[PDB]
Amino acid sequence: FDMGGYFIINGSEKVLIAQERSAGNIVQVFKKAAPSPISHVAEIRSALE
Amino acid sequence: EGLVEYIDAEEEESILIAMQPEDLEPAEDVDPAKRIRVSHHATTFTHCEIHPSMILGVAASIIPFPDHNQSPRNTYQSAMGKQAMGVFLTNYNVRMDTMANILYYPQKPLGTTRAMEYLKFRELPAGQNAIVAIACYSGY
Amino acid sequence: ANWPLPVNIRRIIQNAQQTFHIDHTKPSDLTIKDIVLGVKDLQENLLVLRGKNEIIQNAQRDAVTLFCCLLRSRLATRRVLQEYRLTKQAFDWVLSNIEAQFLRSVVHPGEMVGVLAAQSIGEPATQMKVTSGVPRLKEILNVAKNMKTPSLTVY
Amino acid sequence: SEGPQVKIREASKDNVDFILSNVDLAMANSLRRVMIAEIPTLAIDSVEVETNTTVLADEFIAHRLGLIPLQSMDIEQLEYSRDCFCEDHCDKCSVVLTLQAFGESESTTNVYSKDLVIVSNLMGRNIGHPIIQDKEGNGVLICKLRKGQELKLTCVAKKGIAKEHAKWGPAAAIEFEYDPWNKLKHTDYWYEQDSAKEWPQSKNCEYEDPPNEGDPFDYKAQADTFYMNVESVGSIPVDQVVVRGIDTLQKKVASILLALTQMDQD
Amino acid sequence: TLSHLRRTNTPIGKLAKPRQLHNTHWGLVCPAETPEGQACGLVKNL
Amino acid sequence: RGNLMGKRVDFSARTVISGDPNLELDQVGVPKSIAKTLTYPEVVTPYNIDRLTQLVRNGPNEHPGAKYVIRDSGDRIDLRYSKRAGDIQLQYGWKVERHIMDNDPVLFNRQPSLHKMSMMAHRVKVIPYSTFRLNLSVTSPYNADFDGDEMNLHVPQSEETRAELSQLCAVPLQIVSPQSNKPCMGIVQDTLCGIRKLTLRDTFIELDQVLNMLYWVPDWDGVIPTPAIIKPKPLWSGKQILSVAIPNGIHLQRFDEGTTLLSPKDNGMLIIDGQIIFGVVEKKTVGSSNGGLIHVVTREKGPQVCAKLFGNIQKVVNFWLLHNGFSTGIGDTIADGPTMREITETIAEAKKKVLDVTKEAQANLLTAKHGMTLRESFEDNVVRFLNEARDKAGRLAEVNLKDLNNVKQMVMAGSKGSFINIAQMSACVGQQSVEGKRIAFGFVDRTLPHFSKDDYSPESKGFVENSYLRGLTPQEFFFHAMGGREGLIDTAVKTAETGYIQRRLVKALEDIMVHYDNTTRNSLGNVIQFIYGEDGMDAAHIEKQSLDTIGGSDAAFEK
Amino acid sequence: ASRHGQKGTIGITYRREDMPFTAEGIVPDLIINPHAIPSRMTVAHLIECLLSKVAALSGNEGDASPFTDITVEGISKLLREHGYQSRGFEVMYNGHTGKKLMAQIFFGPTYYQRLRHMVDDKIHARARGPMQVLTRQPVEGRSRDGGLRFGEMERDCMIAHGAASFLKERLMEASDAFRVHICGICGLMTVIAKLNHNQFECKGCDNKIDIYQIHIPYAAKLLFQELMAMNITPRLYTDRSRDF
Amino acid sequence: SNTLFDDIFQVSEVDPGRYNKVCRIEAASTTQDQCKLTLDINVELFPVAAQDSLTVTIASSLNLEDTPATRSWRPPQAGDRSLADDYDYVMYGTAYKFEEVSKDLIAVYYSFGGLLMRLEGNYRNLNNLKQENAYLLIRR
Amino acid sequence: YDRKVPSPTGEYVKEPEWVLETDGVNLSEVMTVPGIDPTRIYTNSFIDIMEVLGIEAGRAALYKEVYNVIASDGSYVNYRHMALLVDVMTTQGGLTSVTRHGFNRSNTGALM
Amino acid sequence: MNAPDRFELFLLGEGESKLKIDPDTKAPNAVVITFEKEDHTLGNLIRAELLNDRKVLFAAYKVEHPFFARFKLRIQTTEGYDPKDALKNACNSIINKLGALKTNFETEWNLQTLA
Amino acid sequence: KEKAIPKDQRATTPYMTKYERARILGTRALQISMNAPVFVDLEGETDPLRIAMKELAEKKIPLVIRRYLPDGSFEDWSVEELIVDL
Amino acid sequence: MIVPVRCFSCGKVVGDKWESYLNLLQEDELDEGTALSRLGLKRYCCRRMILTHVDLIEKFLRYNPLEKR
Ligand SMILES: [Mg+2]
Ligand SMILES: [Zn+2]
Ligand SMILES: [Zn+2]
Ligand SMILES: [Zn+2]
């Protein structure tokens, strides 16, 4: 019944928890608050896999 | 064979999905006990859910009739299920864990869920079927 | 008209009527002079400050101005003779209780009211168009120059 | 003799059905309470383990062994270990059983309660024998073994009452009902449209006439004619459970009288 | 054990509300299984 | 903060709490093991020389017993390893550290302990088993339940604090809290539910049960009250027996909606000389409400008498409910067919009305409300219409519920539940809102990948047309889950925010105290208020009263 | 706890002859308060009990999947076909006296699970024990015979109660307590006291006759010494300089 | 002791309300046109219907010979004689209000363990009713 | 809004009145506009009240805001508790916050 | 562990008596009897039989705490009748009724054939 | 001694406060527990606290409460002369 | 792990009916309801004891003994 999917490090069963991150190589436009000289910004976190 | 299709959130934006094929797909007295279902009267469906119950996870799939419960209660149970004594594995005798709890007489629930068939809950149940009475007997 | 006040005069009257078994039919032996003087002298015994100078005496009078209004309204000549039908023995009993009850309700020196006030205001906060609830309490306890939803009420 | 009257409807080795009439509710309730919690019975109390290679823990086996029902027909001839003058246990207050099972066969071998062997001097009594109440002749499935697994242990059985531990309870569920027609108005029936239609009729309703359908409420009536069905786990005959249940209740009341007399003397 | 092996984490300067159950989560993460503490909403289950 | 303002202390214990209906208000059940470990140093005196000597003989392995003996020179003898020299002869001025016994005053606390009533002094009661035990009536000041909560216990080690704890922190003295000049303790849960049923006009008790119920009140004079009905069968009313627990000389009058002297609905309250004349006893009377029985009794007879009232009412009511019983099941959440048909049409009519406003809005003929946009005005109209539909449907379901409905009974007595609970459980869950607004379009122009783009119908934007009994559809289930997640997030964040606010307030006002000149001053002596509360009274002694002169017309004033 | 968010701790244990019983003699293995149902609105708890009752009677496995055609009325019809009340109510008898309960009890099987939290692993008490090496206060942890924190919030409540002596007792006698010698010229704890020889000296002040002893928490002594290392000199004086 | 009030009333109507054992009945005196009675009766033990004539009597004590928590109530013994023997329904309660309805009309309120009664009539017919305990005796 | 004002007979009778609710606060300028009742104008931000009417006016406004928040949820707290907190916040001639930049900047001993 | 031994429910301990009769000062000719190591089985039965006595005035019993197996019985009788004698009579009535019940059951059982 | 207000000009309340009663009872209870001469007849009492309560009721506690003022001045009030009404 | 000896609710001996229950299901092709009634388990407290039991001892027996004689 054991499903596996984990590692045994120094005799301890360790499971890698999936990490959530924002997708790269996507254009996103955001609005900024009043106390700033900038109204809109389009930011892309260019990434090559 | 082109009978099922993998779809992600990005592709979810440009498709129409029917919750069930029983009523939404066919072109279009009622039992008063049955819940009110919306047909949505759409004739351009592109996909169909395998089953709505699959939205839940491993912990929430053990809850019986989770749609008849208030949402906060369902969340709380998911946390407590992981804290219930049972049979985590059948080889606990040969394993040497820091702490382990094993129930003498685990029992499968009388009222179970189909999703529980694939979680091996019947083979490794965590709990017992107890005759419970809801009464104000002694105030304890 | 309903406001919190120290002594429950209504309960005292009820106790007097039942304790002495007021006939409710035979006329009482109270006199108009006794009732007026009785209530007037009772107001003097309601002591919160016991200084013997003008400043403290002025504060003492102000501290019981609202209570005396309740006292005079309840213990009126017609009300005592007509509504309550109190007897002379009952009337004296009622006055003594008000004096005793009032003196017991005075704040005990050494009370940590500041902690009491803070806890009394804090505990309700845990149970919580315009900002309200905890966010507004944060905006009030912290003196924020710019608040979320300023508003002006004009009559 | 003109007191509590009895009438037996169904009599069986495991179940006895009777009607208790001309008796008070307090007396009837005490009878079932005594029949459940105060009838002495023989059961395994202490287990000595010398070899346990099984997949089950020693405490797991010991708990199951205590629950095994043992014959207690001559239990009264046995003495409480607390009231006996012996170091640990003797033949006057205990019955010793031995269990020896080995996995000599390739297929799984089952250890039943019939494998328990008494190694004590019964002195002609009729107690200690495990109860066999099935067709195949086996008893309760105590444990299972595979090749190379051995189970050697010695059991000591002492008398006790279910109050100390439920394993000494000689009676299973006991049915207890009265006034099936609710003529005494001891229950307010929950209902949605019609209480009579929404509540099934008790089987005992056939033994009592229905309400006259319009007669005034009888405020002078008191509960009587109780219907009881006593079930036995097999340790003692079901009839003896009722007979011994009455005797135990009789003894308890007699003890109060004896204690009351004692204080008068002193 | 099964729930732990299918858990996901979201590291919380950001201008958004990641703790809430978004509509896009439908059929992708369990809407009920989440910690009741500071990790509420941040830790999701497939 | 971690070592000076607050520090770990000795002579303390922790364990789970449980409810004991058979324990006094000021009593706390203490496990035997905890009692043996905890000790109190008692100075040897001629009055206790015999008692203390016996404890030393018992030793530290038998409660009651002792663990140490301290001589006048400061030398401490451990009774373990000390029996080798036979018995020890005590002398005046010595100290014997002995196990805490019954009636000993101890401090009983639950964290976070946000207010003073969260730390109150109880009387020790050594009991079997591994858990603490306390009265049900004292749970509310502690904000504690028996789902697994653990609470702390502290044992004073000196006569100065022993007397201080019992004279200032005793539970009976905290009945009337000064926070809101009203009682903080009252009858609740099972006892509150039973008292409402017991005091009904239809509740009559026969002789056999009355005698047992009378004997259950410890302070019963031994006089059997005359039954309300003498013939043709002696019967006692529930009000009559409950009146035995109420001390004599207590007067209480309250008028509810439509209440009169001949209370037709048996509402209101009227107690004369401790005897209940009419009115069903419920939360408004025996609850922690202003002007109730508890508030009147404590102010009239004293805190000790009020404490006895809690036990007497609990004991008599608990015994009665034990032999009567109360339950609840699925059948209590089911409304008859005619009611469901009315509920269904109520929602259908509301949906049609929502459609009507939608069509005109799409036609552009709808004019936005002043100070609002077209869409916000349209949303307000839809939300109000749907909220009223749930309320109207809930009223229809509630009205249909019979007096024998268990859920309705609890709501009427105020023990648990409310109108909204019945409506959602039986009639309609209602609209689900996130951030105070309808379900937003997480996807592009829609809420879920099951509707069409630009859909504003009640079903699309998260209106749960079903009830919990009938179940929720998959779309409704997700939307309902979304609303719940908002509450869970709010609960977690609000707890942290409120805790910091509470700490800040206390630290700002921790040094303010009322001095012997009635002035309120801080540590520096600076005057905050020249008289506390501007009147100089204590909040615990304030009651709401009506000024008869301010109100009324001029003609009434003269008359 | 059950599978619906309902968790609780055992209040008391009763034997079979004390628990309430039905006409068939069945006694409950567990009893829960009705008051938990209304506010929490866990209808599934009642539906499961009704479904489980039918499943046990019929020897089947109930279908408790969320979105299906199963309804309470459908389950009720099956239950009534088995000779039981449709909504699951049963007539029970008081175990103490044997009399019928005026009310009928929702009676049926339900699935329950034992949680990891047991009182035997949480109960602990301390009268005296080991102290931390640094602060000389009760150690932390039940497994190490540690104490229980008397935090700042607890201090505030005692301040509100006015128990000044009790607050000192908790913070001094029930926790770290230390006696130090201070110089009357300088309020520093720099006095070398030869208690055996009854000699005191504050080198740097050239005095041996102006020494005082003060009872302060060991944490307070640690704080001032730490401030001393930071070049801040806290001077503890036993008499007022400025007028009150 | 002695009868404080005695009269014959005709039950105008009976209102069960929300109670299954207690009914409130409105009745008027047969001999006096200014006397009416409002009473709560445990119909489970003494059923009352419309158009019924009831003899209502109020007495200070049940013992026959005059003798003007008092005493511990005791179960009736064999051979006990009291006013209750001549009637069918007997109640014991306490008066708690006297109201002036008109110039000569006086209303007296009674409570028999929660069951309320109101007896209104001329000042010269209810003068004997005092603010104390009384027995209400009713005979069909 | 509905306000109870004494009737010519002498009783209290509720009559409707027209009130203007505004977004944004300009207390000094708005107060001078003709046609309004300057003796009844109220401002949500007690900061503007303090700098326009006075500390005592700010104290009354500060108490009103605190009372509304506590009473918004329906909970009731005795008057003296609210007054003491408000008085502390205005005992130095200005609105001192309950943060580290307010009461913690006073002269009350370093240890405190 | 703080679980009391199960035999403490019925076994009389050291320095403990089955009965403890004390006079009730609140009412005349009334006594309180404390039964040790007993429960509702005898309290209900004894109390019910006492209520059948015409000379008995008040009969009530209570178990103050389920933890301890002891209940208190309060008996008040008419003047000249000893409450202890009332307890004697009630216990004798129970024994006689139980004895008849045992004889009746045995005779009826002997007539049955299936068992 | 300018900080000792004369008995003729005392302005504090003549009633004992709850804190004063609590400390007086505790203060005398400790003395009783340390073998102090009890000035009240005992009809049978072993708890020092109960003995102190008996002494307070009959006004046999030889202590005076020094009530301090915010400026440092104090007033001495004997327990016997203080009214115990709370 | 193995069939309980007694019924929890009432104490009826059900540990001697596991093999009979399995035989009825397999050889006789009987449904669970009929098999339980055939075995004499009428109260649903007894029925759930045998109906809901999970036999984990068989799974454990697959592992070889730790110590062989
Ligand atoms: Mg909790
Ligand atoms: Zn022996
Ligand atoms: Zn120096
Ligand atoms: Zn069973």
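Numbering starts at 1 and runs along the chain as it is shown here.
Including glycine, each Cβ sits where the backbone N, Cα and C put it.
Under the heading of mutagenesis, Swiss-Prot lists D:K7 to E (Swiss-Prot position 9) and annotates it as follows: Transcript termination readthrough. With a 10 A radius on its CB, D:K7 (mutagenesis position) counts 13 other CB atoms from all the protein chains.
Taking Cβ-Cβ distances under 8 Å and a sequence separation of 6 or more, the neighbours of D:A28 (variant position) in its chain are D:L20, D:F176, D:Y178, D:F226, D:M228. As a natural variant entry, D:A28 to D (Swiss-Prot position 30) appears in Swiss-Prot alongside the note: In mutant RPB3-1.
What Swiss-Prot lists as Zn(2+) binding site is D:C84, D:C86, D:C90, D:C93. Classification of D:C93 (Zn(2+) binding site) by DSSP places it in coil, neither helical nor stranded.
Taken residue by residue with DSSP, D:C84 (Zn(2+) binding site) is part of neither helix nor strand, so it is coil. In sequence order, the recorded positions near chain J, meaning those of D:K7, D:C84, D:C86, D:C90, D:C93 whose CB lies under 8 Å from a CB of that chain, are D:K7. Neighbours of the Zn(2+) site: apart from D:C84, D:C86, D:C90, D:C93, residues of the same chain with C-beta atoms within 8 angstroms of the site's C-beta centroid are D:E79, D:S81, D:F85, D:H89, D:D91, D:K92, D:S94.
Each of the binding-site residues D:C84, D:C86 was assessed for Cβ neighbours inside 10 Å, and the highest tally belongs to D:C84.
With a cut-off of 8 Å between CB atoms and residues at least 6 apart in sequence, the same chain places D:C84 near D:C90 (Zn(2+) binding site), listed in sequence order. Within the set of recorded positions D:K7, D:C84, D:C86, D:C90, D:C84, D:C86, D:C90 have a CB atom less than 6 Å from some atom of ligand 2. A simple way to gauge crowding: the CB of D:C93 (Zn(2+) binding site) has 18 other CB atoms within 10 angstroms, across all the protein chains here. Proximity to chain G (Cβ-Cβ distance under 8 Å) holds for the following recorded positions out of D:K7, D:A28, D:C84, D:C86, D:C90, D:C93: D:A28.
Between the alpha carbons (Cα) of D:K7 (mutagenesis position) and D:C93 (Zn(2+) binding site) lies a span of roughly 37 Å.
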